[PDB]
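A.B. asks: My questions will all concern the structure given below.
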Amino acid sequence: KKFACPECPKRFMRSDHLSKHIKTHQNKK
Ligand SMILES: [Zn+2]
């Protein structure tokens, strides 16, 4: 699939890993 992180320009053909990647992207403030 055509995945794309809204926080970075990097992309991953998989979505499972995108969960851990996008997770760290956000923080609890
Ligand atoms: Zn990202």
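The residue numbers of chain A are those assigned by Swiss-Prot, with the residues present covering 684-712 sequentially.
Going by what the header records, the deposited coordinates were determined by solution NMR.
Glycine is treated like the rest: Cβ placed from N, Cα and C.
This is the feature table in Swiss-Prot:
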type	residues	note
MUTAGEN	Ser698 to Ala	Diminished glycosylation. Inhibits transcriptional activity; when associated with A-612; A-640; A-641 and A-702
MUTAGEN	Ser702 to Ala	Diminished glycosylation. Inhibits transcriptional activity; when associated with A-612; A-640; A-641 and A-698
MUTAGEN	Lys703 to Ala	Abolishes acetylation. Increases recruitment of p300 to the promoter and enhances gene transcription
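If you look at the structure here, what lies around each of the features I listed?
C.D. replies: Same-chain residues at least 6 positions away in sequence with a Cβ under 8 Å from that of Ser698 (mutagenesis position) are, in sequence order, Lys684, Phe686.
Non-local neighbourhood of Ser702 (mutagenesis position): empty, since no residue in the same chain at least six residues away has a C-beta under 8 Å from its C-beta.
The local packing around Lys703 (mutagenesis position), expressed as other Cβ atoms within 10 Å of its Cβ over all shown chains, amounts to 9.
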